[PDB]
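J.: Dropping a structure here in structure tokens format, bear with me for questions.
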Amino acid sequence: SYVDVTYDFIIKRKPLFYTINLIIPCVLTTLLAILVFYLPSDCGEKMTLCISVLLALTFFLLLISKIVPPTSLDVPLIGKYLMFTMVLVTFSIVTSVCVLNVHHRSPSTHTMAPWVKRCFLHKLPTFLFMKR
Amino acid sequence: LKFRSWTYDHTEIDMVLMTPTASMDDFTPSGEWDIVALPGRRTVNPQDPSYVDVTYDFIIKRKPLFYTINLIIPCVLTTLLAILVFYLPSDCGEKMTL
Amino acid sequence: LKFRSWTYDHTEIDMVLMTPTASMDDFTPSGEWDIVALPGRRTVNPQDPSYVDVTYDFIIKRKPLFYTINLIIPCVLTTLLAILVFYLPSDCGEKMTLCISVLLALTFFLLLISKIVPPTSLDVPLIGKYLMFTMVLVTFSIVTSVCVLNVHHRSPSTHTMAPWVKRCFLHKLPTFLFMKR
Amino acid sequence: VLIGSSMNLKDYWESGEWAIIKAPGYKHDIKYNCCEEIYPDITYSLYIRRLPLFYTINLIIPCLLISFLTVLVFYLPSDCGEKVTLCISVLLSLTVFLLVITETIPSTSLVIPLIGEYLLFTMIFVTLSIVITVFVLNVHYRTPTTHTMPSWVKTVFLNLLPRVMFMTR
Amino acid sequence: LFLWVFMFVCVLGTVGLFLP
Ligand code: NA
């Protein structure tokens, strides 16, 4: 006393809408994530770009968390990718502040230690092709 | 509001309006709108028989305070700052922000 | 709640309210609201027969801790940040950012409070009136901050200091406001 | 009379969001205050749990990740002009997350959530951080042609504290 | 000057609004 008949609609999706409207601005802001380090610290624009990229990534994360179903069975690759890039942008913010602090040190406040004398002027500039 | 009967027509029933207005003997004021007049009228076409119609007009006025406190004060407020970017100096770099 | 019949009237049925108050027997507590009294009355109009009515009044208090802890504290917070752009010196370049940001947060809380409130024009709540007052105050703060930032960047080559600002804003008021150079 | 002792979960279509732990059923014989006689009833009790991965990847990690930026202001030098932008940005972002969390939860005033308490806590301390950073920006941009330096600030903020904080000029 | 003026006006405004 158990029979049933099941049909299995297996459907493939045409991906051209969300590729143009969501994947391209995603990889656009991710391309802008690694870009705040080429900017010189003398111009006062090192924080605006970092905070703007982080807020745009949180905006796309809250945008992609709406068209997706709220199932905890699995997370999509876009959500994991935006979480990775958001952690990377937050680490970019803390190292950008920490490299902006060592720009404004003067002899009337601080004093250059001999290890940061001998390390960040001879070994690494010849290692990273700076050459003064 | 256009009241008419689907089954019959003017060759079979007339449709006479009794009182010219609609009664407000059970009306509760909504607190969002204001009725100001509720006339009714009878519509018939010469040179076109079999057409009765009774149409009631509701003429309403919006109580204009809720949208004034929310979409007019910021509208007249952020407009005043538009011609204010010219009195700011061009030495302190805060013109583009405003 | 107005209970009455549509078929019969007072000339054909009575309608006798038994107890003065509606009972509270199988009541589950709501968690958001509190029932404080439940009176009930029987309305008949003299010089108007064929009228019966039994109305029950529910007077309901709110348990207010949720909207307090989520809206009253950020309200007084962003209001407290509004008399604060004047202690910031104009030699730095961060005055207009703070002024525009305070006005943005105030308009945000006004558009948030206009959503949970009904759209009626009996009276605005005190939160909406308070935010409207503080918003007009922040706009006057923006225009006086631009006016006080223009006078900071005046050079001797392009301007001449008049004698009235000499006698007013240099001698009398720094002694009136306990400045003393 | 109950047939079994629990609700049947044999034909249960899975949910994907809530996992059922147990669902028992209990017979009671209760007496109401309207009526002088005893009425029986059967009460079932679903005991479910939320599977917490949609919210810990979209509401807890970004909230914690931006609440760990309210203390990072004080290592940024006042010679730059970005002490305020960072504070304003983290304040407004916590306000937007507060809007999201008051969109998701009910308005039950019995108890408060730990996450809403954490948001209120972080907003209070970041507002106290901006009212400190405006004071330190006023202390920094200050010249001897406009202000006289007191005597007690020469000993406290210049000799007593940098020996404690390990600065030593 | 405007700090003192707007502080006094804001205090009187809060009192006059939250009087009840
Ligand atoms: Na900015």
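Shown for chain C, in order and in Swiss-Prot numbering: 169-349.
For this deposited structure, the header notes the method as electron microscopy, 3.3 Å.
The backbone N, Cα and C atoms fix where each Cβ goes, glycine too.
The feature Na(+) binding site is assigned by Swiss-Prot to C:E262. According to Swiss-Prot, the mutagenesis experiment C:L272 to T carries the following note: Increases potency of agonists.
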J.: Given the residue listed as 'Na(+) binding site' and C:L272 (mutagenesis position), what distance in Å do their CA atoms have, once rounded to a whole number?
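T.: Approximately 16 Å lies between the Cα of the residue listed as 'Na(+) binding site' and that of C:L272 (mutagenesis position).
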J.: Tell me the Cβ neighbour count for C:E262 (Na(+) binding site), meaning other Cβ atoms within 10 Å of its Cβ, over all protein chains shown.
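T.: Counting Cβ neighbours of C:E262 (Na(+) binding site) within 10 Å gives 23.
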J.: Once the chains shown are all counted, how many other Cβ atoms turn up within 10 Å of the Cβ of C:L272 (mutagenesis position)?
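T.: For C:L272 (mutagenesis position), the count of other Cβ atoms within 10 Å is 14.
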